[PDB]
Each structure stands twice: as structure tokens, then as C-alpha cells.
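For reference, the structure is listed below as C-alpha cells.
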Amino acid sequence: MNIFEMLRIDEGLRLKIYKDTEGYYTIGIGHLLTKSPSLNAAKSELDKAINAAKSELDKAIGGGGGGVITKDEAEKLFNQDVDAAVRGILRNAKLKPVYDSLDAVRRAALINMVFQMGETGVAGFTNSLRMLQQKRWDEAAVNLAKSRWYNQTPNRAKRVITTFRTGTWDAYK
């Protein structure tokens with residue numbers, strides 16, 4: 001078990017455009033395409049996030065609103081998304097210290113959250129954060145469970161919380 005395996009569990013691996021838990025068009029391992037309630041815009045965004053990587057340097061690659069993706073391709077986006085989330089943590093005044101104090105397993109729980117709701121979204125967890133910092137596992141678990149994050153995505157939050165509470169991979173086993 002590891003952060004990649006964790007997010008693959010929690011996000012799945014879909015090679016065809018799908019919708020998030022908010023109804024938004026997404027692809028790969030939880031890569032948001034657009035908030036527009038339009039499949040067309042999605043493709044458009046997809047055919048822009050796909051050719052963008054190895055776009056200009058050399059010959060073409062496709063250029064066609066198919067809506068499907070290559071595992072490797074999904075992988076790439078996945079690797080960028082995770083890198084982004086990690087750097088959002090490090091760059092965040094509030095998330096950084098909490099992260100710094102955490103152990104490897106709890107660290108991916110933090111990444112996991114950042115990856116799901118964004119840097120600012122996680123940083124707004126004033127209590128939970130301070131408790132994580134103080135190593136008050138039980139207390140932080142309880143607070144997080146009282147959030148709207150948990151409310152909307154219970155299954156996932158529980159897993160995440162179990163990870164914060166125990167410091168083990170039990171929930172993903």
C-alpha cells in the first residue's frame with residue numbers, strides 16, 4: 001500500500017470520461033476536466049490536456065474529440081495532479097507544518113485530502129489540523145467526521161480518517 005494505490009482505490013481508474021461526486025466531468029484517476037454541464041466542453045478540455053504534454057516539440061499525435069484515454073496518459077495526468085497537491089501542501093502556510101510533523105502514512109492521508117478538495121479547501125480545517133499537529137488522533141478523527149466533507153463523501157472520508165486515526169493502511173486493506 002502507498003499513496004498511489006490509495007488514490008487509485010479512492011478515485012478508481014476510468015479511461016473514459018465520467019462524472020465526479022459533484023457531477024463534474026472527469027477522466028483518469030480523478031482528473032477534473034470541466035465544471036460545464038457539457039460533454040463537448042469536456043472532450044475539448046481533454047483534447048487539450050492530452051496533446052498539451054508532448055504538443056509542439058515534434059509531429060502530431062491525434063487531434064480528435066474521442067473522449068477516451070491511454071492508461072499511460074491517465075498515469076501522466078495522475079502524476080501531475082499528485083505533484084500539484086503535494087506542492088500545494090508545502091506552499092500552504094497552514095498545511096505545511098502539519099504535514100512536516102506527520103508520519104509517512106498520515107502524510108498521504110493529507111495528500112489524499114488535498115487531492116480531493118484543494119489546498120484552500122483543506123486548510124480551512126482549523127481544528128482537525130491543530131489536533132493532527134498535536135498528535136491527537138482520536139480528537140482529529142472526531143472533528144473531521146463532523147465535517148461536510150465526511151457528510152458528502154462518507155465512504156472516502158472514513159477511510160481517510162481511519163488513516164489519520166491509526167497511522168496504518170488498515171482501511172485500504
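One-based numbering along the chain as shown.
Per the header: X-ray crystallography, 2.5 Å.
Just so it is clear, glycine is given a Cβ too, placed from its N, Cα and C backbone atoms.
The active site, proton donor/acceptor annotation in Swiss-Prot covers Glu11 (among others), and the record cites experimental evidence as its basis. Counting only same-chain residues at least 6 apart in sequence, those with a Cβ under 8 Å from the Cβ of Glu11 (mutagenesis position) are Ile29, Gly30.
Swiss-Prot lists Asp20 (among others) with the feature active site, proton donor/acceptor. Cβ environment of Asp20 (mutagenesis position): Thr26, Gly30, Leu32 lie under 8 Å away, each six or more residues apart in the same chain.
According to its DSSP assignment, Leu32 (substrate binding site) is in a strand. Taken from Swiss-Prot, the feature substrate binding site applies to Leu32, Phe115, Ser128, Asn143.
Under its mutagenesis annotations, Swiss-Prot gives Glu11 to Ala, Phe, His, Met or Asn the following note: Complete loss of enzymatic activity. The DSSP secondary structure for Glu11 (mutagenesis position) is helix.
According to its DSSP assignment, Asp20 (mutagenesis position) is coil. What Swiss-Prot notes for the published mutagenesis of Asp20 to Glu or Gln is this: Loss of 99% of enzymatic activity.
Neighbour density for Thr26 (mutagenesis position): within 10 A of its CB lie 21 other CB atoms from the protein chains shown. Quoting Swiss-Prot on the mutagenesis of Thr26 to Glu: Complete loss of activity at neutral pH; covalently bound substrate.
Other Cβ atoms within 10 Å of the Cβ of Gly30 (mutagenesis position), summed over all protein chains shown, number 23. One mutagenesis experiment catalogued in Swiss-Prot, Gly30 to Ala, is accompanied by this note: Almost complete loss of enzymatic activity.
Taking Cβ-Cβ distances under 8 Å and a sequence separation of 6 or more, the neighbours of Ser128 (mutagenesis position) in its chain are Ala140, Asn143, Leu144, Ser147. Among the sequence features in Swiss-Prot, the mutagenesis site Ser128 to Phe (Swiss-Prot position 117) is noted as follows: 10-fold decrease in enzymatic activity.
For the mutagenesis of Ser128 to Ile (Swiss-Prot position 117), Swiss-Prot gives this note: 500-fold decrease in enzymatic activity. The structure shown keeps the original residue.
DSSP assigns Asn143 (mutagenesis position) to a helical segment in the three-state reduction. Per Swiss-Prot, mutagenesis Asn143 to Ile (Swiss-Prot position 132) is noted as: 5-fold decrease in enzymatic activity.
Annotation of the published mutagenesis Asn143 to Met or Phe (Swiss-Prot position 132) in Swiss-Prot: 2-fold decrease in enzymatic activity; the original residue is retained in the structure shown.
For the substrate site, whose binding residues are given in the record as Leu32, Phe115, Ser128, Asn143, the maximum C-alpha distance rounds to 28 Å. Within the same chain, residues at least six positions away from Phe115 (substrate binding site) with a Cβ under 8 Å of its Cβ are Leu7, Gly30, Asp81, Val82, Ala85.
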